[PDB]
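First comes the structure, then the notes that go with it.
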Amino acid sequence: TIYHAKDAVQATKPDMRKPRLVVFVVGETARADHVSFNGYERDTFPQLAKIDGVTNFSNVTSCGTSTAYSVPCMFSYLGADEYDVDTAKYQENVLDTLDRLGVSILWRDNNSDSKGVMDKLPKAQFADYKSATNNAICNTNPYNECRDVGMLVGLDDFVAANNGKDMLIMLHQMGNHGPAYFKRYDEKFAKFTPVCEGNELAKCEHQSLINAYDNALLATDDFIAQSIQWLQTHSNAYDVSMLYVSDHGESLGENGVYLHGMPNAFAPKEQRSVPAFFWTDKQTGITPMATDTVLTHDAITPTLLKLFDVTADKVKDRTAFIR
Ligand SMILES: [Au+]
Ligand SMILES: [Au+]
Ligand SMILES: [Au+]
């Protein structure tokens, strides 16, 4: 392991103040320009709009355009300019640091896996929610596809087992992951119709493609809102907060480009312009940065450290999502 945060210290501990419980939703394939709050022509995010204390960040750029590239960068100390995907697995990352300081780290996954991020930590702290062995919400659609909302089921038991400790829970979403946007949501979120149902996105009627994509966003709005609602049930005993950031955007036929993964050197804007949301309870003392702060995935690591009152010289000056 190559360390950059051996100086990390927690200024206040959970035995001397309210313990902190945070959910970080690691989003998948969501575009900033398809969010209602960013100026989109459709109400793709209605449930989040009914919750007080949610900050929408209108200017967030992802480290890259693929899950394998972006996800390790999101938890890196190095920042996008110095990040190396091929050696990321051997670097101390922000979750290693928090775990060493006693924060209880949980990673649930309905996407694929942590892309290296969890590899140094006990495997018991990673759980696969793509399979019904763990996910109880798969039989809600004709595909028997495990849903993101299934990752909230049983978190109270996790909280009960970590009673009184600081907790950081990562929920790695399937979210809008393609090309089969139409399989990413249940019938209740099929509001924009008709929808594209083929793997050849270029042959699908363009409007029908956008419709399927936006319906999947409604399913993600629902999931994020339910994550906040779950946190709201522990607001008296814990300082609760929720961070959402998508790993990268998506092309939907602009200049003939579909799906994601374009090399950063010529990646279109829509593959790197991502939504981010931050929610916190009024008691936590956490203050969001301005909604239009120029932000990137580099802000995630300092946000997570600040949420748990942790300092580290490597990201001392780095802009975060919160003050
Ligand atoms: Au669009
Ligand atoms: Au992704
Ligand atoms: Au179109």
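Residues 219-541, in that order, are what chain A shows, numbered as in Swiss-Prot.
Per deposition record, X-ray crystallography, 1.7 Å.
For all residues, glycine too, the Cβ spot is worked out from N, Cα and C.
Taken straight from Swiss-Prot:
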type: MUTAGEN; residues: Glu246 to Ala; note: Abolishes transfer of phosphoethanolamine (PEA) to a lipid A analog in vitro. Almost abolishes resistance of E.coli strains Rosetta or TOP10 to colistin and polymyxin B, by comparison with the same strain expressing wild-type mcr-1. Does not affect expression or membrane localization in E.coli strain BL21(DE3)
type: BINDING; residues: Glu246, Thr285, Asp465, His466; note: Zn(2+) binding site
type: MUTAGEN; residues: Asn329 to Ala; note: Abolishes transfer of phosphoethanolamine (PEA) to a lipid A analog in vitro. Almost abolishes resistance of E.coli strain Rosetta to polymyxin B, by comparison with the same strain expressing wild-type mcr-1. Does not affect expression or membrane localization in E.coli strain Rosetta
type: MUTAGEN; residues: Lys333 to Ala; note: Abolishes transfer of phosphoethanolamine (PEA) to a lipid A analog in vitro. Almost abolishes resistance of E.coli strains Rosetta or TOP10 to colistin and polymyxin B, by comparison with the same strain expressing wild-type mcr-1. Does not affect expression or membrane localization in E.coli strain BL21(DE3)
type: MUTAGEN; residues: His395 to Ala; note: Abolishes transfer of phosphoethanolamine (PEA) to a lipid A analog in vitro. Almost abolishes resistance of E.coli strains Rosetta or TOP10 to colistin and polymyxin B, by comparison with the same strain expressing wild-type mcr-1. Does not affect expression or membrane localization in E.coli strain BL21(DE3)
type: MUTAGEN; residues: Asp465 to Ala; note: Abolishes transfer of phosphoethanolamine (PEA) to a lipid A analog in vitro. Almost abolishes resistance of E.coli strain Rosetta to colistin and polymyxin B, by comparison with the same strain expressing wild-type mcr-1. Does not affect expression or membrane localization in E.coli strain BL21(DE3)
type: MUTAGEN; residues: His466 to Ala; note: Abolishes transfer of phosphoethanolamine (PEA) to a lipid A analog in vitro. Almost abolishes resistance of E.coli strain Rosetta to colistin and polymyxin B, by comparison with the same strain expressing wild-type mcr-1. Does not affect expression or membrane localization in E.coli strain BL21(DE3)
type: MUTAGEN; residues: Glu468 to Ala; note: Reduces resistance of E.coli strain TOP10 to colistin, by comparison with the same strain expressing wild-type mcr-1
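Other Cβ atoms within 10 Å of the Cβ of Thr285 (Zn(2+) binding site), summed over all protein chains shown, number 21. For the mutagenesis positions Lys333, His395, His466, the greatest number of Cβ atoms within 10 Å around a candidate Cβ is found at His466. Per-site Cβ counts within 10 Å over the mutagenesis positions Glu246, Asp465, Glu468 peak at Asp465.
If you measure from the Cα atom of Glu468 (mutagenesis position) to that of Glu246 (mutagenesis position), you get 9 Å. The DSSP secondary structure for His466 (mutagenesis position) is coil. For ligand 2, there are no nearby mutagenesis positions; that is, of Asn329, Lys333, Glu468, none has a C-beta under 6 Å from one of its atoms. Reduced to three states, the DSSP call for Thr285 (Zn(2+) binding site) is helix. Same-chain residues with CB within 8 A of the center of the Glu246, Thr285, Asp465, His466 CB atoms, the Zn(2+) site residues themselves not counted, are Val244, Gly245, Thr247, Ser280, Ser284, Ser288, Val289, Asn329, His395, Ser464, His478. Here the Cα atom of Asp465 (mutagenesis position) is found 12 Å from that of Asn329 (mutagenesis position). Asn329 (mutagenesis position) carries neither a helix nor a strand DSSP state and counts as coil.
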